[PDB]
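Remarks on the structure that follows.
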Amino acid sequence: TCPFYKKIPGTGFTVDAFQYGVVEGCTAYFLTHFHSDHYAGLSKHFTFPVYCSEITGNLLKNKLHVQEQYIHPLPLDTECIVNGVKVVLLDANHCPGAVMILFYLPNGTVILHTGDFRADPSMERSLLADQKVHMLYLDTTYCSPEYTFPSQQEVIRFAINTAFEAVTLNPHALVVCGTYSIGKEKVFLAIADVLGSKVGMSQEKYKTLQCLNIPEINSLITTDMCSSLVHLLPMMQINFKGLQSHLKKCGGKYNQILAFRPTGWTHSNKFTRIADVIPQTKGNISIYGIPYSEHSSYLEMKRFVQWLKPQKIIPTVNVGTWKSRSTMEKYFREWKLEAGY
Ligand code: NI
């Protein structure tokens, strides 16, 4: 049974609600992004209208085989009428194709559903500038002040400089980058660009990347692993055993691996600057954990909410414990008292 924080009151609409069977009263199912916790339940047998971005619709058709007649892609930044209700899709600054949804309810209430997002000051000059929001359904993944991490630009600068130094010292070093979902493509694209290489990967991952509308993608990626010195592997293989095994397969082309694990936050963020990050090393293999986040930090979330001044907040993450719910409610009241709304 579908939980309350996935229903949009006053509509026939749900958000990210495909694992509950046929939801009573639902006439249109929105999908914010192509991450498995959110699409859980969708397949080629789905026969209700799915509303989403173009990129998400490419993934639904090619990866999950949902039939074309049920996929309803909408352009971004554009007022659209769906089943008699005005909606807008906004870029969420999460993974490719990820949106926030603005719903203009028939009674005059305005609702923002962030989906998953990484708040940014640029969102203060979107279509959100123009009107008031009564209800905010908020991605609260990192809603606590201990969750700190650098900008995505600082993280990429560290990765590019680290990879370029290692391979210039040793032209026979291979770079490997872990993946388990869409998102965080800039990690491996920026490294391959500084090295003058295409990125090599499995046929299954190539297919996924081909759905993302990335400019000049055919110039950037390949399934011919032997021609490439940046390889993508499943995240589960990014350990000394999996990497050893991979280096065997390369036919003595390489004699060293430098590997990256983009994580979200880890507690080593509580002590260490990005600049001071060091790898784990065993022989000719080194592994870096890099804090590349596609979710808001505490400070970025607080800024966004203090700007938007919603009348009510409904969290969509960390909702399963009373302690998490109480913590999040305390910070919402601080923010409101401090800013005066
Ligand atoms: Ni996500």
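Going by Swiss-Prot, the residues shown for chain A are 700-1040, listed in order.
Using the three backbone atoms N, Cα and C, a Cβ is placed for every residue, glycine included.
For the published mutagenesis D838 to N, Swiss-Prot gives the following note: Impaired nuclear focus formation, reduced interaction with PIAS and increased sensitivity to cisplatin. When secondary structure is read from DSSP and collapsed to three states, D838 (mutagenesis position) falls in the coil class. Using a 10 Å Cβ-Cβ cutoff, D838 (mutagenesis position) registers 24 neighbours.
Cβ neighbour count for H994 (mutagenesis position) (all protein chains, 10 Å cutoff from its Cβ): 22. Listed in Swiss-Prot as a mutagenesis experiment, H994 to A is described as follows: Impaired nuclear focus formation, reduced interaction with PIAS and increased sensitivity to cisplatin.
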Worksheet, complete the sentence: Expressed in Å to no decimal places, the gap between the Cα atoms of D838 (mutagenesis position) and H994 (mutagenesis position) is 8
Discussion item. So, three-state DSSP: helix, strand or coil for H994 (mutagenesis position)?
Written reply: coil
